[PDB]
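Below you'll find the structure, written out as structure tokens, and then a few comments.
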Amino acid sequence: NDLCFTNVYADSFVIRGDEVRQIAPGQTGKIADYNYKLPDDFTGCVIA
Amino acid sequence: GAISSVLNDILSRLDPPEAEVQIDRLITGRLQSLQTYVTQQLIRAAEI
């Protein structure tokens, strides 16, 4: 709440109760390598 | 302190997010070695 950004992208999807911790940079898995993948150089906040 | 002294061996067997830190440790070590070599060579060049 003290900085501005060029643009903000909000991505919404649904997964199981697990692998929400897996949704992150790295942490190879089925969701990482075949579904929405988070880059290892990330600058955003994941909300679950 | 890296897992192995072989850059390609570190590249494989390791996921990129932590391969980055392993390669970074190796790069820091090798850069320190090169800096020490060139500094000693500068001393010897002054003497010569």
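Throughout, chain B uses Swiss-Prot numbering, with the displayed residues spanning 971-1018 in order.
In case you wondered, yes, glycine gets a Cβ from its N, Cα and C as well.
B:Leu981 to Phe appears in Swiss-Prot as a natural variant; the accompanying note says: In strain: Omicron/BA.1. Under natural variants, Swiss-Prot gives B:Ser982 to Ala with this note: In strain: Alpha/B.1.1.7.
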For B:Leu981 (variant position): intrachain residues, at least 6 apart, with Cβ closer than 8 Å:
B:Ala989, B:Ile993
Let me check the 10 A CB neighbour count of B:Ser982 (variant position). How many other CB atoms are there?
9
